[PDB]
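Peer 1: Below is the structure I would like to discuss, written out as structure tokens.
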Amino acid sequence: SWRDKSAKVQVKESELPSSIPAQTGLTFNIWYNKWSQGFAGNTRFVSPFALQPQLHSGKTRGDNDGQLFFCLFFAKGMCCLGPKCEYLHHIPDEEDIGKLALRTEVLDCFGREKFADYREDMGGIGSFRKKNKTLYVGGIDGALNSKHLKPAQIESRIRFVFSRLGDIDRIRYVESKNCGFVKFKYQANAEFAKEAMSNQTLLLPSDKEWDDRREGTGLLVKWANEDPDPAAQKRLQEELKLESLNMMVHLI
Amino acid sequence: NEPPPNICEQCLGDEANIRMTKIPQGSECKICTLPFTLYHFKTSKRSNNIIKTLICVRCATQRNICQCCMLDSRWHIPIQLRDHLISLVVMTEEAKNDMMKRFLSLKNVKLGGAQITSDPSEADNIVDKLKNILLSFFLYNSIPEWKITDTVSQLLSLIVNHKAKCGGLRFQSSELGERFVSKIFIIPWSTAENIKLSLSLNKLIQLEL
Amino acid sequence: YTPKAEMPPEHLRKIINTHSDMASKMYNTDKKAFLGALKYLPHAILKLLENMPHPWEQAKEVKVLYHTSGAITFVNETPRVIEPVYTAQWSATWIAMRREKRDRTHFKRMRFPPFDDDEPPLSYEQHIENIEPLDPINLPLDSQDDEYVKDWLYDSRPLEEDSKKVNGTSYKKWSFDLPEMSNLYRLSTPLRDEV
Amino acid sequence: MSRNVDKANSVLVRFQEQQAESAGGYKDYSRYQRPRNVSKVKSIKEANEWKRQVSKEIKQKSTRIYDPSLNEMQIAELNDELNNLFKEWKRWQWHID
Amino acid sequence: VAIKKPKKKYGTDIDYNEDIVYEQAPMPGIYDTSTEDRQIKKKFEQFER
Amino acid sequence: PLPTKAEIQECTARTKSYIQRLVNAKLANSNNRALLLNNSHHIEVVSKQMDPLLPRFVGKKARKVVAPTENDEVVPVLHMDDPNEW
Amino acid sequence: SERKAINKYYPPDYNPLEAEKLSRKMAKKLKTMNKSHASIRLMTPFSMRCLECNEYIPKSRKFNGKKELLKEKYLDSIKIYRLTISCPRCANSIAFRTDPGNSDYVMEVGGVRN
Amino acid sequence: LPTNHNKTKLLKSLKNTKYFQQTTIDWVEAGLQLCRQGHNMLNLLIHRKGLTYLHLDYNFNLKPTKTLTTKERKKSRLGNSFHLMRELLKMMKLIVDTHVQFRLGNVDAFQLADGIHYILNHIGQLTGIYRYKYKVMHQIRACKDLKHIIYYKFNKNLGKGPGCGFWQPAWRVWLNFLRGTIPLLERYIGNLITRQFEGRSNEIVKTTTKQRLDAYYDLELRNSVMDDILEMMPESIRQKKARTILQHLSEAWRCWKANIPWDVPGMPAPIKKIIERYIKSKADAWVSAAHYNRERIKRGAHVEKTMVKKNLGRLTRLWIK
RNA sequence: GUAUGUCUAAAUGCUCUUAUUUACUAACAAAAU
RNA sequence: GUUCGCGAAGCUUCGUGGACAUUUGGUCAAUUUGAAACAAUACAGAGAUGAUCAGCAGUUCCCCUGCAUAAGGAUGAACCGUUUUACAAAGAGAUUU
Ligand SMILES: [Mg+2]
Ligand SMILES: [Zn+2]
Ligand SMILES: [Zn+2]
């Protein structure tokens, strides 16, 4: 219970929060902060940090003042401000979501503008046009350092990571596509999860490849392009209908 | 010359004085990607985080929406939903293209539905029509896990596949489970025949892929 | 309205130092500001150049405006002088130079550029701490002839603040007595050489 | 050093590349020829890069070989080249890790 | 299927509809047109299938 | 009739005011130097002084924009009424 | 930044000899520079017919050829070169050699002079 | 005679904002800041431009890292604004550098003075401004003159050698030069930065240029002819016919040039007549122009080599006719 | 005036050879006593 | 904290009423996922015309360099392809009512 669990957080101290870029290119472009004169390198690298939320989550300088938006850095697991952060440090609970449900159309749970069109890769901060709570997970091969695991095991792992991060609606691992679809109750929660699990390893301490988790490439967590197979579609339609009904009720 | 900002009642705030700054060609509208004046207000003086307008007035007019909330000017519903309702009683297709979106924005037709929402005549009629229209343990036998979890809590990690329909709840405590049993949709430990059959079928389906 | 806050130079220095290794998403806007500032960089240059400390001056303190982003820094003050006094000073300097020339077998003329193309120009913080800046160009005076001028002649603000000989610290007008004026005239014999 | 190739392989550029390689680890696996005999490549990343390069090459080969003048002998030659590329790729998928 | 790479923000003329000019709302307006369009589109789904 | 003098004057004033205003606006836009209500609720508009280094009009970026003609009313295009030579 | 640039910038540590050595070390590895058929732009002096598709490429017509060194020199110390071309229509590799005994060229299994 | 209106100087406006604040600073420190800030600006702008391969020295001498491929070169040719700015910065550094040196125990006061003097006279040699803006040449000349005067005054009884201070007049001259630049740089550099942020939509070329004039004129003539033909008679699918008309006109012109009679049987009297009239007009415009060119040539009045050749040809043709 | 365009999934040190260059570019310009 | 008054203890100290001063800052939050380009490899490769080459324009929902209404960009980019109806009149022959 994050309020009475703790106050403190201090995820990654301001001594070592991050080095700035990773060398692609020959020369370093001061204006873009991106290496130039060459592009060789798959670029996506695994997060040095992570959100162990039960430990970390806490009261902030924001909580007292009445901040709406949660801390991106906290989600990522590297908020060096900690208790003096102005953005919130906890998993988005229901009440909080309700409170910022007016704004949640235009901008994310992080207080940053949702766009009109999706990014072509479905890669970040979803559109305000299509509301969504549904994350594509990918690069699970790369996130587990090419480990010969059972799909079931992988699914379980995903559940473990994602359940903690937010109230789950439903999850699907797929062998053929080699992916992990997750759906949440609240869009905000989903967003938070995405922020967290971007570039994260799925591995555990008990695994034998724990010390070389950094050398791999992390989870590619993105937005879900809707499932075409028909039952799912039907379900979605039903949900939409229900929503409409609710809206109508509210109106009258 | 400039038209005025279209900010809703709930968008703007609950107070009888708000101060805002206008920033002419501040940002590009999110829909249209075309320069427009940003209004941004603080609601109450001291309440943190600003509320900048994210869309151009023209676009707002077309969709008939709050320039901050992105919700129907009248009913305060997401554009999809409001439009969907109207359809139920045709929806807008924002054209997600670099050039075309701008063109669409500049058109002044009130895209789709917006007209109905604008007019007292039409919105009201639609509403009326709508009204008329209206008037450890495995678990077996689709619904979301956040509901299941809630139910469990009420009764007092929770895995559930849907292709399987096979929910293996693991409280990890003999106390929680033994309280859970007494205080009380097939629920064993770690038309019945029909149910069994269906379950089996589901399992088979899960296992063929 | 109410005038600008006289800030501490320390703050300015800190600001400057911060925007050396500037390559984060932090100060995105500072880079923009910097870019914008090119507009006024020539103005800044003109200002700084104008304020050049004269050879009768070890180190001039100068008024400075600076963008809080750290993008540009204008020397703000415009250096005005008591004309005759200025002329006298220049004459004195000239005389000193001549004397130096007479003295020295070889005069060690500077090499250019003064610092290397590789070596990045030392921050001012390496040589605030250093010893008193070596003596500037002001000729050997005498109590008999140049009795009046000697005390102030070689000062940053040629005539002191809070005196009856100039308007005040704004340093906009001056009124002199005779003997000082005479002394100045005598000094300026090289430059003011007019028919 | 007209026509760009010369510029690319001008000494200064080479030096720069070397420096990059030394500090940070920027290589251009496009720029160097892929080695013939695998198992003289202890690092995994390098191997992966090589594999990627070969895949790219194969793709390139494929793109061109379906051109309209199909009866010309160049296409035929490439067919063997394509096969070779495939073989190389397969080899690169060695089972050390 | 791979799309033609864009050069400087152009339109892919499948989606979006290109720079549309109106139907021009006339006096003898009838609502069968929409139905007809729908019917036409139904057939093309079949073709696709 | 040749239009009334007063009327003409008025017209001049209108246009003169407008054109002048337009010119002023243009001048303002050029980068070289030298109250409201929503619904029932009253609202104060302000203009904050942005920093003089940052781009004045950060919105604009020299965008191409095709416009629709939007001619809803129909122009009547009226008229009246050896081919081998011509 | 300008074609007549007097001095290219060097890093503050650039032992020129050392740099050269390094380059050499990374020249055997290098893709380009360690290969034959280096490109060239040339007009065609022979004025000849492409043997496959009979395309009559005339005198002085410009092409982006490949110049390669023929190891077997003429006499002793005066080199001779293969100069590859493609026919405009069909992509057949025409080429020719420069045997300097006659102060002229020789056709090399590409086309025929006429 | 100066501005009646403008009280509002640049600094005052800046002060009136919240973004500037003001300190009192040692002049050397200020200079150093300028050098650093200026350097940053030039790097930042350069990086924005994309050209990361043109490296700035801390002395402001810009030059390229590799040898640039042609595309890169094209991308990365900075112009008369940026280079001018760089030059200015370099100059500043040089004076500031000398003062820094003086402050440090490295160089005497007299020496410092002399160095400054050298800089101000030798701006010309020390660093290319003149390259980019060659009216700085006047300033340079003035400085030289001053040096000549000053040195002769200063080394009268004393002999020839280095060590003449008295940088004042030179300094003054440079300051005054800078005044002019302030404006030019503000238009130029400012414009460049605007472009970088918001890069122009639809520029309009200008036919008052020697180049492009003739072509433009021809085009105009063609248009006029087409209009006339349209006016003349009814047509169905006239676009196709326009091309034909144009071709006919061209042919007529060619004939005129040659002195061939342009008689085509199918051409109807009126259209043909109109075409003839326009070719006559062209001839009038052309012949006169040729004559003018010839006159210019005779004088010795900035004729273009190509233009002269044309005149020679045209005139020859006329003679033949 | 050193053109251009498509194409891109996310072994180690060692030394020895030189009074040169398989050098490349031609957008630039073209006459006699 | 400054202080100008009142009330208690020994001008010194507590307890009070006032006056003075009064709402900053954010279109921004620190690494991959809200969009920089060159470069590189591979593959081809240069306006008319037979060929070689100059320059100028033109159209555009393409831009870049340029202070630019100079100038320059592969003749700067794409234009070189598709191309069957405001459709009529006359004559001859054939099947159906
Ligand atoms: Mg050309
Ligand atoms: Zn935080
Ligand atoms: Zn609203």
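Chain A residue numbers are taken from Swiss-Prot; in order, the displayed residues are 3-254.
Cβ coordinates are placed from backbone N, Cα and C, and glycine is handled just like the others.
As annotated by Swiss-Prot, domain 'RRM' applies to A:135-228, with the evidence given as sequence analysis. Here the residue is the original one, but Swiss-Prot notes a mutagenesis experiment at this spot, A:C73 to Y: Inhibits cell growth. As a published mutagenesis entry, A:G79 to D appears in Swiss-Prot alongside the note: No effect. Synthetic lethal when associated with CLF1 lacking a TPR domain. Mutagenesis annotation in Swiss-Prot: A:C87 to H, described as Inhibits cell growth; the structure shown retains the original residue. According to Swiss-Prot, the experimentally introduced change A:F186 to D is described as follows: Inhibits cell growth.
Just tell me what is around each of these and how deep it sits.
Peer 2: Counting only same-chain residues six or more apart in sequence, the Cβ atoms lying under 8 angstroms from the Cβ of A:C73 (mutagenesis position) belong to A:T62, A:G64, A:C81, A:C87, A:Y89, A:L90, A:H91, A:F112. Under the three-state DSSP scheme, A:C73 (mutagenesis position) falls in the coil class.
When other Cβ atoms within 10 Å of the Cβ of A:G79 (mutagenesis position) are tallied across all protein chains shown, the result is 19.
Under DSSP, A:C87 (mutagenesis position) is assigned to coil, being neither helix nor strand in the three-state scheme.
The local packing around A:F186 (mutagenesis position), expressed as other Cβ atoms within 10 Å of its Cβ over all shown chains, amounts to 28.
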Peer 1: Taking the Cβ of A:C87 (mutagenesis position) as the centre, how many other Cβ atoms fall within a 10 Å radius?
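Peer 2: Excluding its own Cβ, the number within 10 Å is 22.
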Peer 1: Within the set A:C73, A:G79, A:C87, A:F186, which mutagenesis positions show a CB-to-ligand 2 distance under 6 A?
Peer 2: A:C73, A:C87
Peer 1: Roughly how many Å separate the Cα of A:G79 (mutagenesis position) from that of A:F186 (mutagenesis position), to the nearest whole number?
Peer 2: 20
Peer 1: Determine, from DSSP, whether A:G79 (mutagenesis position) sits in helix, strand or coil.
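Peer 2: The residue in question, A:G79 (mutagenesis position), is coil (DSSP, three-state).
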Peer 1: In the domain 'RRM' (A:135-228), how many residues does DSSP put in helix, strand and coil?
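Peer 2: Tallying H, G and I as helix, E and B as strand, the rest coil: 30 helix, 22 strand, 42 coil.
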